[PDB]
Amino acid sequence: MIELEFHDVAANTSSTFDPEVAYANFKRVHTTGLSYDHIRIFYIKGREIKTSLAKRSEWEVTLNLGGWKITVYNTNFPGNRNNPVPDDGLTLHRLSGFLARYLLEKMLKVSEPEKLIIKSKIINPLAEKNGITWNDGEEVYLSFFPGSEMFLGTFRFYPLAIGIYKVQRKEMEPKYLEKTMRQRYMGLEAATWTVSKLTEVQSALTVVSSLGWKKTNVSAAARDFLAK
Amino acid sequence: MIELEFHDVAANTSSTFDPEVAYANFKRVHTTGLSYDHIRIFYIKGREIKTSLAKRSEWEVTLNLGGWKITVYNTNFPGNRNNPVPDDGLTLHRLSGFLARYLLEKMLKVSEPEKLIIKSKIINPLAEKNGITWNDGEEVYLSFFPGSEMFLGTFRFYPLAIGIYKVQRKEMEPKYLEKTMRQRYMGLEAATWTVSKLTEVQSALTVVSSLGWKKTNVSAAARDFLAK
Amino acid sequence: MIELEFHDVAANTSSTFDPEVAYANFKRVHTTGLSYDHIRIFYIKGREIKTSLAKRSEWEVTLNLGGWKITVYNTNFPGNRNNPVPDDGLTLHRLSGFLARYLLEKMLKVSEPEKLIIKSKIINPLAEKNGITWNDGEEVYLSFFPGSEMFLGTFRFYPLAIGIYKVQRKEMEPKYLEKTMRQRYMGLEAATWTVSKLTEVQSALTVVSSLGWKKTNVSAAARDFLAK
C-alpha cells in the first residue's frame, strides 16, 4: 500500500538576496567595459533576451551585449526557477534592475551632454509602451525596468509606485507586488517603510501616472533635410 | 498449425456503476474529516494526483490530502484501466466528481460567509483555464471537474453542457461524451433525458459559454498596503 | 556554456527596387483590363485590402478588384515584412502608388470628360480625410496614396511635400520619410535632389497645405428632384 501526500501552492519567489550588495558585485565586476551601446542592446532586445534565456536549459548563460559580455544566472528556464540563485547573483531580472540602478546613478552623476548620449541610445520597452521617455525624468523612466524593485531608495519609490499604477488599472497581477514588498527602501525592510514612507509612494504614484515623451533617429541627409 | 483471431476496437468505459449510490458511499465514509483545506489540496494538485496515480502500478492507492485521507481505486495506471472498479468505487475521476457534488451541495446548504471560505480556498484548474471562477455560480464552476458527469441532476446539466461546449470549439474529442451520455440526470437514464430535457442542456450551454471571474491571495502587510 | 549575441534596431525598409522599372512592369502586365471601376475599388476598400493582406499568411495573394485581377506580393503579413520583394514586385504599397502614377498620367493624357469619369468614381481615403479631392489638382490628389513616394518626378514632389506636411503637424512619424528620401525625383537619387530641388519641394508644400473639395452621388429621381 502506497501512501503519498499533496499540498498547497507557493508564496512566489521572495528576496533570497541582498540587493544593495548584489548591485555592488555587478558594479564592481561587469561595468568595467560596459557602455551605452551595450546597455541599450540589453534593453532593446530585452524582449528577445528573456525569451532566449527561457528557451535555453543551461543554468549559467552569457549575454553578448555588443562587445560587452555578462554572465547571467538563467532562472528563466522553466526547470530553473525555484533553484536559489546566490546572494550575489545576476538574473535577467536582477541584471535589468542593476543596469537601471547603474544608469539612475549615471543620469545623476554625469554631464548633461553625456546624459543626452544616454537619452538617445537607451530605449526602455516597458517605459515606452506606457508612454514615458527620458525627458519625464530619469528616475521615473528607469524604474519601468524589472529588477528596479530591489532597491527603492535610489529611485525614491518609483518601482513600487509604477507597480501600483499597473495593478489599479488592471494591467499586472497583485502577486508580483509581493516580491516588491519584500525589498528595501534604503536599508529599511518590508513592513516598516510600508507605512512610515507611505506618502513617498503616494507622491511617486501621482507623478508617474501622466507622463510621456517621444524621440526618433537615423539617416544623415534625410535628418537634415526633414528638419527644415 | 496455429490459428489465432483478431478483432475491433473498444466502446470505451461505460457506467459500470450506480453514481448516486457511489456518491452516497463516498459521502458516508470519507467526508467525516474532510474539510476545505483538504478539498483544495485535491483540486490544486489535481494535475499531479492524476500523474502520480498513472505512475503507480498498485490497484488501491491512498491520497493524503492534507491530514484527510482517502482510499482511491487506481484505474489511471495503464494496466489497470479495463479492470472494473466496483459499483461503490472511487476512482480519480469519480472521486473528483464526488468532491464536486459534495461541494455543489455545500455551496447550496451552507452560510454565505462559509461559502466565501470555499470560494477562496478551492481553486479548480479546469474551470480557471476556461475562465470560470466561483462568482459565475457554484454549479457552473464545479461541473468543470471530471467525474461531475455521473450525476447531471444536481448541477442541472452543466457537466454535459460544458462537455458540449469543449467539443464544438474542437477542444475535447466526441468520444468522452459517450461516457457522459451513459449517465443519469436525476433518475432518468441515457436515451430518455437526451430529448425530454434537451432544452435544459441548451440553456445550460448558453450560460457556461461566456463566464469568467478571477481572485488573488497571500502575505499580510502587503495585502493591506496594496489595497489602498 | 552557451554564448549568444544581441544587437541594435533596423534602418527600416529601403529601396530594394527600381521604381520606374517596377511601374513599367505593372503598366505592361496589369493595366490591360484595368478600368476606373476596378481602380476605385482598390482605393475605396484600401482600408480593408491592407487589413486582409495583413491577415493572410501567404506570400503571393491576388486582388479581385471588380473583374480586374492583380497578383500582389503580400509584404503586409507580419512574418512577410523583411523578406525582399523583387525589383519588379508589386506590394500593397507599391501597387497603390503604381495605380496613382497610372492615373496621374491618365489625368494628364485623357479627355476632360473621361477625366470626369475618373473624378467621380475614384475616391481616395487619405486625400479625402485631409480634405483634398480632384478639383484641387490631380497631381496633388493622387500623391496622398502610399507608394506615390517611389516616383517624385511625375507628381513633381507632391508625395514628399505631403509627407512633410503630415510630420510638421505631428500626424506621421519622421521615420517613414526615410523611405521617401531613398527614392528618386526623375532619375536623380536621394542626396542630390535633396538640396538641388529643395525649392520644388517648398512650393509643392505650400500648395498642398490648404486645399479641399467635396462630391456626392447615387439614386436617379432623387438626384434630379434635389438639384432644383
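Every residue gets a Cβ built from N, Cα and C, even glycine.
According to Swiss-Prot, the RNA binding site annotation covers B:14-15, B:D18, B:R47, B:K50, B:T75, B:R81, B:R94, B:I123, B:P125, B:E128, B:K166, B:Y176, B:182-184, B:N217. The Cβ of B:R184 (RNA binding site) lies under 8 Å from the Cβ of B:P19, B:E20, B:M150, B:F151, B:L152, B:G153, B:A190, B:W193, each on the same chain and at least six residues away in sequence. A strand conformation is recorded for B:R184 (RNA binding site) in the three-state DSSP classification.
Quoted from Swiss-Prot, the note on mutagenesis experiment B:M150 to T is: No effect on transcription but dramatic loss of viral replication. The Cβ neighbour count for B:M150 (mutagenesis position), using a 10 Å radius over every protein chain in view, is 26. In three-state terms derived from DSSP, B:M150 (mutagenesis position) belongs to a helical segment.
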Least buried of the binding-site residues B:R47, B:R81, going by other Cβ atoms within 10 Å? B:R47
Among B:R81, B:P125, B:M150, B:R184 (the recorded positions), residues with Cβ under 8 Å to chain C, listed in sequence order: none
Within 10 Å of the Cβ of B:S14 (RNA binding site), how many other Cβ atoms are there? 13
Give the helix, strand or coil assignment DSSP yields for B:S14 (RNA binding site). coil
How many other Cβ atoms sit within 10 Å of the Cβ of B:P125 (RNA binding site)? 14
